[PDB]
Structures are given as C-alpha cells and as structure tokens.
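Take a look at the structure set out below.
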Amino acid sequence: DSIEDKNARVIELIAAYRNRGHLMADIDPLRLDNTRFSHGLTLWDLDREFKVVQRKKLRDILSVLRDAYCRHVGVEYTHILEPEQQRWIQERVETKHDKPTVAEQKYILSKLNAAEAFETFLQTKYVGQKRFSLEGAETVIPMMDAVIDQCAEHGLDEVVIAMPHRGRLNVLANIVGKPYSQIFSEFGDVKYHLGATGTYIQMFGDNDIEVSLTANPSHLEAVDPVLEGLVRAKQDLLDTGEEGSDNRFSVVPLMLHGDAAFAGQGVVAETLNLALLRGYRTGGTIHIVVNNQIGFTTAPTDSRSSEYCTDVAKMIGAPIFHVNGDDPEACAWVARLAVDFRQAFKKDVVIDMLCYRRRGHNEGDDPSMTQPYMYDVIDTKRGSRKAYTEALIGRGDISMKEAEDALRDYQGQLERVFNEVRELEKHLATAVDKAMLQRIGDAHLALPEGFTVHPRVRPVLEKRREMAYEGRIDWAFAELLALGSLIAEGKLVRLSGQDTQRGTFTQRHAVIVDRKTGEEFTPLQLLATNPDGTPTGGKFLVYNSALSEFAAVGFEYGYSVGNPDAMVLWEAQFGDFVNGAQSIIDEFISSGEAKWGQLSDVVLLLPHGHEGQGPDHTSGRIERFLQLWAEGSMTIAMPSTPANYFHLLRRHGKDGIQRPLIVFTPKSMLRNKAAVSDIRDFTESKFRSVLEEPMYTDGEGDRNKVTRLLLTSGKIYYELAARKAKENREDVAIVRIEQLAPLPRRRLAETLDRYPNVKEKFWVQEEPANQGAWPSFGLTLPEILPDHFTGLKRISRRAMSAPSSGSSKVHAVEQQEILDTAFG
Amino acid sequence: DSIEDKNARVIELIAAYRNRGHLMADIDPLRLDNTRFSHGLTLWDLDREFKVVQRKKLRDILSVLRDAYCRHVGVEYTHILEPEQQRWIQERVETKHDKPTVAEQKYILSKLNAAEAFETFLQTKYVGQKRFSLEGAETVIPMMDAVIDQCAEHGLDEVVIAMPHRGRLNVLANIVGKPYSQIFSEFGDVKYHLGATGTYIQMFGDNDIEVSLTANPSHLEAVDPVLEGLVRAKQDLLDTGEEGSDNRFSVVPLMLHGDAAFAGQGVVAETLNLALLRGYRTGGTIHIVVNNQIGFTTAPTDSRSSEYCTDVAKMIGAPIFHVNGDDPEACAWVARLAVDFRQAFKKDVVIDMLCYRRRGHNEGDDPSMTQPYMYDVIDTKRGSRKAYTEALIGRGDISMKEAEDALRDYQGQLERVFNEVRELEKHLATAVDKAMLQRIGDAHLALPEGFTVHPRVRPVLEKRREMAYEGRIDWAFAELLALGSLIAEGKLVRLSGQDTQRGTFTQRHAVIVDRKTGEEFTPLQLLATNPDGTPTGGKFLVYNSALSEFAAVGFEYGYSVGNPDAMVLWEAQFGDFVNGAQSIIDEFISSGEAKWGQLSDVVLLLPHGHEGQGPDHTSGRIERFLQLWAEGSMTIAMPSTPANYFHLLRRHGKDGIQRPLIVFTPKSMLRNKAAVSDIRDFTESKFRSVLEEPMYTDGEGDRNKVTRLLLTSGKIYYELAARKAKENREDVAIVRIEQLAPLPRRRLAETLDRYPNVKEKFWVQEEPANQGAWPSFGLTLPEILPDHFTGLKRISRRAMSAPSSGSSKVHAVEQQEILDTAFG
Amino acid sequence: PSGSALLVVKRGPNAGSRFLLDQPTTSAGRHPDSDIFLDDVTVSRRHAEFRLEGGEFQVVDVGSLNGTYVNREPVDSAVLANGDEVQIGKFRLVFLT
Amino acid sequence: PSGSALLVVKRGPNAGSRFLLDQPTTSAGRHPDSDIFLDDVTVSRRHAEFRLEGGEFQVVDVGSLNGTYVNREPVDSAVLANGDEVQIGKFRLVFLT
Ligand SMILES: Cc1ncc(C[n+]2csc(CCOP(=O)(O)OP(=O)(O)O)c2C)c(N)n1
Ligand SMILES: Cc1ncc(C[n+]2csc(CCOP(=O)(O)OP(=O)(O)O)c2C)c(N)n1
Ligand SMILES: [Ca+2]
Ligand SMILES: [Ca+2]
Ligand SMILES: [Mg+2]
Ligand SMILES: [Mg+2]
C-alpha cells in the first residue's frame, strides 16, 4: 500500500462520513442500542497530509468529520439531487462553529426553565394531563423558539404552527405567549384543539413576528394539508410567494409530529408531495418530529420499515437532521440552519428530535408493563434543564452564582403559574346585468396576439360569446359566469381539482393551451381588470391538483380558513372518490365551527348521477353529507339548471357567511339540450331552493288538474318531464328540491299549496332506497310538514350495498322502471 | 495537476456516475426534454491507468460506467443504507452483460406480438376502450412475463398481481392466460374489476407457477394494502415467510401503478411502510410503474414535487430502476434483477417503466388540446413491436426471413382474436364446555419457567383463572374465551390494531412481557396444542399495527380474502379513527361481494360510547355502517354482555359464511361491575339478537305491569336499569337490540308480544338524533313491523354536526336529561 | 396402433391429451383447422408438421417464431424416436411408437 | 415631574405603558408585587432595580437570568441618562428626565 492507496482510502473515508456518519452519531439521549457504536489507514497515517484546495493531516480531517457528523447531530443530505443544496449543507456543517455567547446559553436555559415549570405545574395541579406531558421532550421549546427567532431574523411576517396534543399548552404559554388566565379558564379539554394567535419579540434582534397555531382534531397528521392551505392563503394575501410579487414566502409553516404517526399516516406523503407544486407550495415547511422512540405501547420496529421515522421526507429530497434532545444548543443550532435552508431553497427541512416520554401514555398506565427496558433506563434519566445547567457549570460557561440565579428564576416561574391559576379559580342581489354576461362571453374571444386555439376548443369559445348574447346558457358557462362576475366585483376565486382547468368532461376550458407553443391563456383573468384599465382587486387562481383527495380537500379547507374573503372550490373527478377525503369532511368541514368556532366557506363540487358507468362513477353519497348535516353546519345542493347553479355560487360568495357548500354537479346533464337557461334567469332572478315546471310559472299549465305530485332533485327531472310531455299527462306535476339542506320548509309548503287536488305524493330518486335524499327526507318531511307529507311514499332503485349496479344494461332497465312507476 | 489529482478526480467521477448517472440516462422514449443531455481530466488521461484490485484505463472505466448507468437503465441504489445491498446491485449492474440468445429475443418479440394484436383488436372491435389502452406501454407485458418467469426460476409458488384498469384485459390474456371466450363474454365493464387465477408455464425452464389477479375498485392504489394482506394470508397457509418454517416468502406480490397516482395517493406510503413489519411483511413486493409521463390531462410538474414518480419508495431504502419502455431487453433484464434482489433481501424493488400513452384518456378526448407538444412527438413514434423487430434486423440478431416469420405470427394472432370473438357473438353450536373455559383460564397462569410477570399484570392473570371457574366473566376475558376456544378447535386467529396486544384500555393482555428480560408470552398460543401434545391446527397471530387505518384495514380485508378459514379481526384505537379507512370500507368491505362476488369474513372492532371524552373519542359512526348495509352485505352488532359478544364471535367464525362483521365495542363498560356474565351463559346459551331484562327471563318480574317500553342498544341499558331499580319502576321495561343489522324482525316481534299492556314505545340512544341507530330504525321499524312500531318515538341527544360536545360537563347534563326523559 | 405413432401432452394447458400420427402430413399450430390444435400465444398459427415417409416419423418447423425443440435442442427438422420430447411453444409433447 | 424620571415601554406586550421613578428604590421584575411589573417569562421574579441616590438615576441587576442591558450593552449597574434604552428580558424601556 503506497501513498496512492492511502489517498484513495482518505477520499472514500470522507464520502463514508458524509453519507453514513449519521448512523454512528450519538443522537439517542437514552443510549438504548448498545451495538450502535474505509479502513486501509492506520495510526501511522494520522499525521500524513492529504489534498482537500489545501493539504490537511488525517487527524484534522477526522476531527472535523467526527464533530460534523458523529456527535449530537446526524446529518442526511447526500440523497439530495441538487448539488448546490448538498454544497450549501456540507459547507455549513463542516466549518468550525462559533460557541454560543453566555447570553445565548442563559436564554436557552431560561426557555428550559419555562418549559419544565409549566410541565411540573400541569402534572401536579390536574389529573388526566399525563397523555399531554412534554416531560422528556422539553427541548422542543428552545428549538421552536430558535425557528421563530430565525424567521424574525429574516424579517418574515408570520410563523403558523400545526401540531398534535403533546405539549400543546406548553407551546401556547411559551411560544405563542398566551397568558395562564386564558389557558386555564376551564377544566382532555377543547383547549388542546383550538387555534390561537400571538406576537413573538426577538430577544437579541430588532424584529417581531406573528405566531399562530391552527385548530385540529385528535386524528394525528390530518391537519398537515390544512396548515399548508392556510399558509398559502395568507401568502397570497401578503403578495408573497408563488402568487406574489416577491419570492420571500414570508408566512412559514412549522409542522410538528410524533414518530409513529409521521411514518404511518399516508396524508404525510400526500402533503410532502404538495411542497413544490405551483398550486400548493408554501416555500418550504419546517418539520419537527418529537421522536420519543415510542407510540403509546408500540415499539418503533412495529411502526415503520426503515431506519428513521423521517425517511418518508426522502420522497422530496428534503435534508434531515437527527438531533439529540439532551443537547439544547445543537437543537437550537439545527433549527436556525433549517430556517436558513428553507429561505435559500424554498423546500422542506425535517428535524428529527430524539427524546423520551417520561410518563406513561395516559393516567393509570405503567409503561414498564409493555416497555420495561426503556422505562428502567428513563427512571435513571435526569431532566434536560438540570443536565444543561450542570453541563454549563462543568464547561465553565456559567459560574455557580449564575447557576443559582437560574435555579432562582426556575422556582419563581413555578411559583408564578401555581399562584396565578389559584387566584383565577377564586374569581345583496346575485343577479348581474346583460353587460356583465356579454363581457364574460367577449373575454373568451379576447385572445392574446398570435394565439393559436386548438380547432376543437375554438367552437367552445365562440359558443360562449353566442350564449352570453343569445341565451341557451349551458351549465359549464353558467359556472364561469358566476366565477367571472365575482372576480369583476373584486373577489379572489381559487378553483382546483383533478384535471379541473380543462374539466373532466372536457366542458370547462378555464385555461386554454396554444396549439403551436403550449402557451396558456385564462379568459376569466381578463375580468380582474376594469374597462378603464384599473384592477378590480379580484383574481382567478385555477389549478390542476395532484392525484390526491385527502391532502387536496384538506388544503382547500385550510385555504378558505386562511382567507374568509376568497371563493374556494374543490372539484372531485367524480363524487365517488371524495370518500378518500372522509377524515377532512368529518373532522374539519362538517364540524370545525361547532367544535372550535373555526369557520370555512369551502365549496365541494361532486360530479353525481346514475348513467350506467358503475358504482365508482355514479354517486357522491348525498346520504352521507345529509347525515353529517345539522342546522347551520353546511349548505347542500343539487341544482338542475345552469342559472340556479349560477345564483347558488354568487349567493355563497356574497352572503357574508362562512359555511361550507356541497354541490352534486352533473356529467351527461352538462350537454342535455333541455338543461339550458335564458339571459333573463341571470339578470332578473335569484337562487330558488324549490322549482316548479315552467308550464305553471311561465306557461298555460293548470295546477288544479294535478292529482299526483312527484318530488325530486337533479337530472331525473328532465326524463320525468319528457315522459309527461310524450304521454300528455296534465294530472302529474314534478317539483324539484334544489337545496337539500337546510330543507326549505317555507318555500316547499307554499309550492305544494298551489296543487289543492293532490291525492298522492312521491319522492322520486335514481339512487338506491338506502341512499340519496330518501333516508333523511323520508324521516324528516312527514315530521316537519305533517299536513303536506304524512303518507309520502318512495320511488327509487332497490336498496344496495354499492351506489349502483356494475352493468349499464341493468342501469337502463332500472331507470325505465322508475319512470314507469312514476307514471303507472 | 499531478497523478494524485488525476487519481482523486477518477474516484469522484466513479462516485458521480453511481450516485447521479441515472439523471443522464436515456430513459425517455419520447426524448421530451432537450436539455436532458468530475471534470479535472482530459482526452490525454483516457489511456492512463487507475486503481480499481486491478489497474484500468480511464476509457474502460468510462465505457463500463456509461453502459451501466447512462444507457436505457437509470439505477438508483446509493441511498440504500445496507452496504451489502449496494454491493449486490453494483456488482450485477457494472459487470459485462451476456447478450440474450436469439430464442430469448424471439420470445420477447412473441410477447410484443401478443400485446399489440390484443390492443389492435380491443381498439378496433369496441367503442369506449381508449381509456384502458396499453398502446405505447406494451413492453409491460414482456416485463411482467420476465418477473413471473424469474419467480418460477426460483421455484416459487405463486405471483399475485394488483393493478389499475390500463391494460388489464391484455394482462388477463397474455399473463394470467385466460381465453378470449371468457374475457369477451359481455359488453367500462365489471371485467376490469374482477379477480382471476391461472397457471404460468416456463418457456425455457422446467417449472410452473400460479398467477392470480386480485379484484379492485376504480380508486387508484386502494387495492395496494389489500394485495399485501392477501399475499400474507397465502404465505401463512403455505408455511412460508414470517409465520412459516422457511424464509422463501414463496407467494410474490406484483404491484402495478400509474405515475400520477403512485406519487399522489397516501395509501402507497402506508403500504410501503408495512414492507418489513413482522405482522405485515410479504418478503418484498415487485413494483411496476407504467410511467406514461401524464395523468389524464395533468403534466408531471403538477402531480409531484420530486424528480421521479417513484421517489416515495426511498421511504424504505428500496432500489429503483428507471427503464426505457422502447428497450424490451433492458425491461426484461431489470425485471429479472428485481426478482433476484427481492429473493436475496426480502425487500421491495421499484421498476419505473418510462413509456407513453398513444391515445387520449378516453373517447372524445383529443389530448393535443392540453398537451400539444407531447402528442405532436407521440404522432411520430413507431410502435414497440415494429421498432424492436427493426432493431433485431439492424443488429443482425435475426434474418429477414425470421422477421417475416414474426410479422406472420403477428397477423395470425390478430386473425385469431378477431375470429374467436366473432364466433362467440353468434353463440353448529357456539357454546363450549366448562373444561374449555377452565383450560383458557389455566393458560393465563401456565407461565414459562422463570418468567417474571409485571406486578400490575399478575392480578389480571389470576382474575382470569378465577373467572373461568367462578363466573362474573368480564368483556375482555369473554373475547379471549371466544378466540381461545376457536384456536383449540383448530382455527387460525389473526388479531391486530393499534396497541391491540395489551389493549388501548389496558384490558386485553393477549401478549405479556417479562419484567426483567422483555421476553414475550402469549397465553392463548397454548390452546394450539391439545392436552395429548398433538397440534390442534390452530394458531394465535396477534400484533400491534403501524399507526395506520387505511393500509391496516385494507390488509386485514385482504388477509380474510386470502384465507376464508381464518378468524380475522382489526381493532380501531377508538371507532372515531376508522373514517381514515373509509375508502376500504366503501370500496371493499361493504360492497365487494355484490360488485365482484369477492367474499370476506373480516371483523372490525370499533370502541364506541358517550363518556364525555369529546367528538373523536365517542363514536364509531353506527349510522354510517347502517346506511351502507343492504341484505346479506354485513352483520352489524353492539353487544351489551360479555357472553353475548363471545357467542357473536364464535358464530361468525363457525357459521361457514364469509360476511364482514362490524362490532361497536365498549370502553368504560369493560370495567362496569353489572356488565359481567355467568359460566352458564357460555356453556348453555347462544347469540341473542334481542335481550330482555333478567327479571323477566330469570327473576320474579311481571311483564303485564309494563306500560312503557324502552328499546335500546349498548352500555346505556345499565344506566336505564340502575334508575329503574332505584325508583322501583315495574311499569317500565328495557329491551336491547344486540344485532343492529340484519334487523332481527322475528325475535323483536316475539319479545314485544310478551308485553300486552304497552301504551308507548321509545327508541333510547346516547347519540345525537341524526346519528346512532335512530335515522335507520326510525324509518325501517314502523314499515317492517307496523303492528308494533307505528307511533315509535325517539329519546336521544339533540342532532349535532359532530359525534358529541367537546365538554364532559355538557355530556353529563345531556346523559342525565336522556334518563330523566326515559322515566319522566 | 399398427405402424402409427402417438403424441401425448406432458406440459401445457391440455396435459394428458393424445394425438394420433398415421397420415402423411399432420399439422401442429395455433390455427383452429390444425390437425393438432395447440392453443397458446407461444405457438404460431402455422408452427410445425409431423411428416410420415416410409417408416420414419419426422418433425419439421414450418416458419414459427419460437421454433421447435427435440429433447431440449432446436431443430429445423428431426427424425423422431420412441420417448422423444417435442416442444412447440410452451407445450411439451412425448412421441411414442 | 420635579426631580422625577419616566420609563416608557417601547417594545413588549404592554408597549406605551409609563412608570414613574421618584422613590429611592423602584423594583422591576416578574413578581406581581414589583413596582414595575414586567410580565414575560424572559423576566426573572426579581430582575432589576431603579435606584435614585442624590441626583443620579441608576439601573442595577439583582440576580436575573437574562441580565439587564443599557443601549444594547450588558451591565451589572449603570447611571442612566435621558433617552437611554433599558432592556429587561424582551422588554425595551426608554428612560426620560
Ligand atoms: C389517525 C389517528 N389514529 C389513531 C390515534 C390514536 N392515538 C393517539 S396517540 C397514538 C400514538 C401516537 O404515537 P406518536 O405519533 O409516536 O406520538 P406520541 O404520543 O409518542 O408523541 C395513537 C395511535 C389518533 N389520535 N389518530
Ligand atoms: C383515487 C382516485 N382518484 C381519482 C381517480 C380518477 N382518475 C382516473 S384515471 C386518473 C389519472 C391517472 O393517472 P396515472 O396514475 O398517471 O395513470 P394513467 O391513467 O396515466 O395510466 C384519475 C385522476 C381514480 N380513479 N381514483
Ligand atoms: Ca359564504
Ligand atoms: Ca363467518
Ligand atoms: Mg412517539
Ligand atoms: Mg400516467
């Protein structure tokens, strides 16, 4: 072995530390794994010089490599595909670090004092707080503080936090800055689920930054896409980020996690997947995993199939720093480095804080029952605050007097919280003018100079200008008429979903693509400018989503929470795939207002209808949304006309009420020649929750001849009306319930009273008997209106375990059976 | 720059190709990115020798590196943490490859002939097949064939496929081997969703292997955990893998995906996360992504935030091979290498097949509307079969005569399918004995020699032996009595969920841990051996799951499909988190039998009940399961007694019917002193769908005194009975409906007829009016039994948008309001 | 079986099936009008011929894509002996006198 | 304000609040009985003292963890001048004659 061999071995040894040094780093404060701690070189090569461009001794290369990668920080970065990102990390991690000042060390110790005094109070004063204990993980408080401080050092506007329950009240008091009089007002509680806002002031700098905490259910990680949507709405408002004039992304998401949930919940990977998308990016999220190496009673070997709980973050080439929770200086240093990386590259950074869970998962849990080895080790562990104070004395960083000052400060914080809580205990029109319709029609033909329209798209543009002036406005254009007029009035409109720009049924064309250059044109964006050239203040933000339901619906819900003034619509490819977002629907959309006072105006567009395309292309599960509904929680509709859908959307965007809207939208009814509206229906009408046939309101129809009343909703009305016209059946009338919830009790009663000779009333639906509106209407209508619906019968498909048959032939037979029964 | 500098530059250049060569590989058959295609060395260093242990010229190092990493295969492996796995790949990828024989090339060409003739027939004969077209991706057929052949070369038992719809009928015909008479029996269809089995025979080898295809909904990726459960049940049956006597894992999962869904669906990461878990591993899955660089109308830049659609696979350190779909030899070679890796290391391998989508997404779609550049390039592309035939001629591998033989073979396959389809068109007791109960009690104290029981666990073991002999058997022991007796009778029992070994409410203790050594003991596993020492054939497979609902419920459903003879139970931590698995419940559990004829006997255990712990710790959403139900789809129950839960489980496991069971299980009722059963209830009874108070069946109660009948289900019975006893109210009786679905019409009527003096009947429930059993019972009971329930009224919590209030104080007031109304 | 031969399918979807060789030419292939119909995509429409001339029984490949094997050896034509194995696509046939 | 001084909070949760200095010793800290109650976890229970002796106004740190600063400079004790900025934890106070 010559010098050439020794040189080669040194280069490979350098690469081995950079790549795999993290596998030998002293990251675990419990040291649970005994066996945890290139070889062509020996002791004789230690003082030999090697090219690095300077010549360095092997012992110096080794001390730099060991300090950078094998101490209390495990660095994973060589999986990153961008070489400039690898160099940036390598240079900051391999340089000699400046020791913190005494004032910085004392400040970190002051945050450990605050975190431990809060935990000590929480565990002593109340029973049932063990499940929320931050004991063994208090270092997360100086870590989060360093994140927020570093964001303030960059002069950013706000840090928005999402986190599970563990240490939440400690974060409210010591990070958000909420006083104990507000935190301990009642006697876990709703307090572990509510949102909050506060102001963070730098200790050593000149800036302030807003700090907020979003609301969340107990469902671990479900809030992750909600936080991103909320941050993105705040960034769009501040004219920062993707849809802003600056590239600062000055609203930062700070996302906290547990080790078992971070690996097990699919919504994590769905949310990471959004990190660099044009429609969803927030300029990089700062993640903190509180890695206590346990999940209730479950060991990490039963929770994940990889070395680290953070390995899913490699999905987007994010850097990952595993840091020892017993070293608060390294924890604060990693936090500042994470923020600097996020600012330089606009990409997620993951901090894996290795720590422990001092207590059992909850009250009455002796965790040594299932993890005796771990808890025999934890019973010998001294706290973070005492260990750090002792480290500072031993290093000579602080005197014994200064350590006494710190213990004094600690006892004073402990006295303060115990005494404060003790004293607290003993104390508009939706119609637009013709000019608006024409302008939105004209916008579809106001193409940029030399734009080449696809020959199949050109008739759509020309038909819209034609409809705007002549009428017979179809469903797809009425939607764009509603969104376009809101933009012209100054509203921000965000529309997204799978293939939503063009539309699943090739009906929308909200974005059109140049046949020769691939250039995009958005006709509705022209409505953001008044005829005089001044901006209206409005905007059209239309995107194709990722192929996700859970993260996409969660993002749109969060976006609507972040900007109550925006019109926010999410569209399912088919309503049948929205069950993929069931956790978001159950935990945020349908219930957030009642549980947390958190309001959302999000719209869900669910393509729905029996057309013979199978059980996954037929239903948005109307029955499930109706079951979730309670007075004032949501508006649920199934409009049958383009103009009534237009009025519904305009009412939703202009009512000054924050309440989700669920719309069951059409598929074949988009091109049904009878399902078109007149210009007058847009300029001289409003949203009608109950509709009659045009022969009674506009024609020469006789309502006194009617003996059989058919109540329905959706596209089946047109088939019922076609059979009625062919068979010339004046004895039968069809009434449509456009607004399914809240039930329009008053309008329904007034409409039914115009038919004094009805002997029998039937609810007609395409859906099986256990589905559609019948399970709720069948029960509620006779109770709510007994003089109108006592004796109401059902006409539907038979009850089924799936939304429909898989056969289009069976569908057709069943569809003809419903019409034959309705007119039998 | 000396030799030392040149040497260093060569080592770094070697590392750069291994790490990042894949970024320059010619993987895209469309070459859409023009800009796609260490530097201290020059032309003068090309013939200089460098240490590699042999000395090699730079030009030779470069040709090996370029051939291995920069041709038609992009290799990603240096992210793998196991060095032995990196070496294994590096050695197989950097060695000189033996060119395939003419017979192997001709065989691959025969598979391209088969794939293209099938596609040509499918697109010509039927309308509405464009959405399933495999045109531009036909190479997936020789690729899958090479996977299955390589599994047969290892002498494995079966390959089980899960895939979306694209090319499914082509896979049925050309991989599974189903004849056209079965494939084209009807006129997308249910055929794209059904399961199938076949026999694969090696062309050049001596083995056969079974090939099956699992059923699936349209929900992309939802089947992924279902496939894993199915494979794991098949491996357990064959005594292979984790729970087998051999380490062969001789049932192989072959999982197909699309590029947009693989990145966007969270269930992918949840399923990868299961790959090395003891309770879920299947010895590695072979993944194939049909990467056509599009998702309906959406470009990859709107679908993912990373370089590759396969980057989520880095979550588990899986190797990834990006292969050019226009090179079928490299595609077949990567497939064989993937199987060899899977066999050597029992870990997933991902194949990213880069290809294109020749047609629009469906009928009437001109894809140049949204992707004009891509489709102008695709319109110039010649097919895979013609290009490969032309490559073989140009290389001199085949003569012009042999190429003519191949074209002849192709036309013959085309004629065969067109003509065949043309002709097809013109043509037991659940009770156990006392000895069984005692044996299961005794098993809890039959500890291994020197086992140290935790002092808090010891009373549980002793109380079970006591209950087995003396009675007052609680809920937790009755469950183990049911599972234990099934094992003793020879049944395989699989039980899993979050913290399911110990139990969320510290009640199960199915596995106990040695206080000093951490050793595990499973008392019920002793029932797998008869008193004579012979095995019963039974087994207890009990695990703690990952922190997942979607993948965990999907796995248990697939496991039950894979082994209809197993007792399979999944347990939610609280029923409130099962909505995380809503896609599995809607698409497989509740509906798979009606849609595909696919049967499952899976059990879902859902902890449920109003106890003041908030809207995420109260409800399993009984109302949602009841809404999904249709005759013969599922059994839904809420037992109130330990013995009735025991009989329910034994009936489910012994009835010889494959039908899912939904059980709403207790929390505080586990330790309710009144909710205990006698020995006699286990030895001399059966499952009772309707229960009366023990004062009428066993006591001195007078049913003729009853004027008010209270119908209920669950734990509220005990509070209703306590109030009745305290107030001595003989005029009120309480009837329990234990089986919620199918409604026990006959037993309910017989029970109500024993109270001839009832004037008023009320349905009593803890749940809000829009939740629990009332929305379905309120509507169905008066219709089904009009002489018993016409006039039935409700007593419940008010209708809410969440399962409960967040306040335990409000809960207590509401709970007392229900009892006060019931006895008002 | 006076002067005749038998082909028995040993490997393939119709394992156990027997074909009699007693005509001058006996066609084997995927065409349904083949004398010996071997229904697998690995078999060409026109694949092989079993020719009987004088006393010898011969197998001849007639332009198939995957070829014809006699006792694991590829052949254009071969005189068959008792107990020989003929491979036509994935099918394995035993020749018997 | 004859011979007295004023402290005005410029940075902190109570920005705009004014404290009068006219006693011999004026305590500043997190204890609610402090003369100047500065309610932030960065402030120690007993943190600083504003001492008036003769004509000079002095700030003195009484054993706080995060210390006391005068015009961005850490001090154990310092004579205050008109317009000086005193930092006690995250609070910034301006001293005025
Ligand atoms: C989606 C979901 N499933 C299940 C639960 C129940 N649960 C509460 S805590 C817990 C374990 C959490 O483990 P980890 O994520 O490591 O966090 P830790 O409690 O250790 O901080 C589980 C399964 C939940 N709240 N959410
Ligand atoms: C979970 C789910 N969401 C939405 C859809 C609707 N859908 C059908 S095809 C498609 C795009 C698929 O893209 P990719 O996965 O790349 O597959 P490809 O069709 O290109 O093979 C979508 C969104 C679905 N079937 N399942
Ligand atoms: Ca609104
Ligand atoms: Ca059964
Ligand atoms: Mg944890
Ligand atoms: Mg695709």
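Chain A uses Swiss-Prot numbers throughout; the residues present, in order, are 361-397, 407-421, 427-561, 574-813, 831-1227.
Method reported for this entry: X-ray crystallography, 2.2 Å.
From the backbone N, Cα and C atoms, a Cβ is placed for every residue, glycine too.
Per Swiss-Prot, thiamine diphosphate binding site is recorded for A:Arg540, A:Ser604, A:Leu606, A:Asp645, A:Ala646, A:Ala647, A:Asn678. According to Swiss-Prot, the feature 2-oxoglutarate binding site maps to A:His579, A:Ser604, A:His1020. Per Swiss-Prot, Mg(2+) binding site is recorded for A:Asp645, A:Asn678, A:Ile680, and the stated evidence type is experimental evidence. The feature acetyl-CoA binding site is assigned by Swiss-Prot to A:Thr1038, A:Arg1054, A:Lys1089, A:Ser1092, A:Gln1142, A:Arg1149, A:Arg1150. One entry in Swiss-Prot concerns the mutagenesis experiment A:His539 to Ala. Its note says: Loss of KG decarboxylase activity. Per Swiss-Prot, mutagenesis A:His579 to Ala is noted as: Loss of KG decarboxylase activity. Annotation of the published mutagenesis A:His747 to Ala in Swiss-Prot: 40-fold decrease in KG decarboxylase activity; the original residue is retained in the structure shown. Swiss-Prot lists A:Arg781 to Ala among its mutagenesis entries, and the accompanying note reads: Increase in KG decarboxylase activity. Experimental mutagenesis is annotated in Swiss-Prot for A:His1020 to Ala, with the remark: Loss of KG decarboxylase activity. Under the heading of mutagenesis, Swiss-Prot lists A:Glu1034 to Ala and annotates it as follows: Loss of activation by acetyl-CoA. Swiss-Prot documents A:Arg1062 to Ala as a published mutagenesis change and attaches the note Loss of activation by acetyl-CoA.
In this structure, the C-alpha atom of A:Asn678 (thiamine diphosphate binding site) lies 54 angstrom from that of A:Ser1092 (acetyl-CoA binding site).
Using a Cβ-Cβ cut-off of under 8 Å to chain B, none of the binding-site residues A:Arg540, A:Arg1054, A:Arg1150 qualifies. Annotated pair A:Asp645 (thiamine diphosphate binding site) and A:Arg1062 (mutagenesis position), C-alpha to C-alpha distance, rounded: 35 Å. Of all the Cβ atoms in the protein chains shown, 18 others lie within 10 Å of the Cβ of A:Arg1054 (acetyl-CoA binding site). Between A:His813 and A:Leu831, the deposited coordinates omit 17 residues, leaving a Cα-to-Cα distance of 45 Å across the break. Missing residues between A:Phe397 and A:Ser407: 9. Distance between their CA atoms: 16 Å. Near A:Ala646 (thiamine diphosphate binding site), with the C-alpha within 10 Å of its C-alpha, lie none of the mutagenesis positions A:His747, A:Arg781, A:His1020.
Every protein chain considered, the tally of other Cβ atoms within 10 Å of the Cβ of A:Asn678 (thiamine diphosphate binding site) stands at 23.
Around the Cβ of A:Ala647 (thiamine diphosphate binding site), a 10 Å sphere holds 23 further Cβ atoms from the protein chains shown. Working note on the binding-site residues A:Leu606, A:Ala646, A:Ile680: by count of other C-beta atoms within 10 Å of each C-beta, A:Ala646 ranks first.
Taking the Cα atom of each, A:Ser1092 (acetyl-CoA binding site) and A:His1020 (mutagenesis position) are about 26 angstrom apart. Ranked by Cα separation from A:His579 (mutagenesis position), the binding-site residues A:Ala647, A:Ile680, A:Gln1142 are led by A:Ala647. Nearest neighbour of A:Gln1142 (acetyl-CoA binding site) by Cα distance, taken over the recorded positions A:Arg540, A:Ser604, A:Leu606, A:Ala647, A:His1020: A:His1020. For ligand 1, the neighbouring recorded positions among A:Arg540, A:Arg781, A:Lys1089 are A:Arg540, by Cβ distance under 6 Å. Within 10 Å of A:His539 (mutagenesis position), counting CA to CA, the binding-site residues A:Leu606, A:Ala647, A:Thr1038 contribute A:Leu606. Between A:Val421 and A:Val427, the deposited structure omits 5 residues, and the straight-line distance between their CA atoms comes to 5 Å. A 10 Å cutoff on Cβ-Cβ distances gives A:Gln1142 (acetyl-CoA binding site) a total of 21 other Cβ atoms nearby, all chains included. Counting every protein chain shown, the Cβ of A:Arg540 (thiamine diphosphate binding site) has 20 other Cβ atoms within 10 Å. In the three-state DSSP assignment, the secondary structure recorded for A:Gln1142 (acetyl-CoA binding site) is strand.
Counting other Cβ atoms within 10 Å of each Cβ, the recorded positions A:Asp645, A:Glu1034 show the lowest value at A:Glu1034.
Spanning 12 unmodelled residues, the gap from A:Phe561 to A:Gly574 amounts to 9 Å when taken between Cα atoms.
Comparing Cα positions, A:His747 (mutagenesis position) lies closest to A:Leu606 out of the recorded positions A:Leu606, A:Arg781, A:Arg1062, A:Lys1089, A:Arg1149.
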